[PDB]
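> Structure incoming, see below.
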Amino acid sequence: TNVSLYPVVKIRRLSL
Amino acid sequence: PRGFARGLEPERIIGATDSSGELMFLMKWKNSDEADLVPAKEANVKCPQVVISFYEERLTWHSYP
Amino acid sequence: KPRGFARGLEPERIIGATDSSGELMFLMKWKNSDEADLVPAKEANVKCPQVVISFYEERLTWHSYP
């Protein structure tokens, strides 16, 4: 399977 | 006094939220255990490497397909 | 031969990133040039912190848990 990768930044949404 | 107005040195960012409508960081300050929200705009300027360290640690890659 | 910051050009924007080399590298576009080169994040982080921050800020994806 030919694949292409892309950068993501994963953040937990906090409260307040 | 809250956030940067408390006059403490940022130690590390321990989280974030966009619910206020603007990005904010939950900041841990040196020698304190009460963290509080600061705007991202202020953090980017006042402690860019601390912001960068936070993002860098959360960077990953997704794939297509 | 000169590539990256060695070209002596000003950073315009970061357009990609990869850590395949074993260290984080950013694909950097330069002002007044159509060329882009991989540069070490270690170098970009200090030489253009705001350019690095804008790359990340644009790529946030959120999740949540109690």
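Note that chain C is numbered according to Swiss-Prot, with residues 109-174 shown in order.
Each residue, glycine too, has its Cβ placed from N, Cα and C.
In case it's useful when we look at the structure, here is the feature table from Swiss-Prot:
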MUTAGEN   C:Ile161 to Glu  Abolishes homodimer formation and binding to EMSY
> Taking only same-chain residues 6+ apart in sequence, whose CB is under 8 Å from that of C:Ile161 (mutagenesis position), what do you get?
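Same-chain residues close to C:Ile161 (mutagenesis position) (Cβ under 8 Å, separated by 6 or more): none.
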> Using DSSP reduced to three states, classify C:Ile161 (mutagenesis position) as helix, strand or coil.
helix
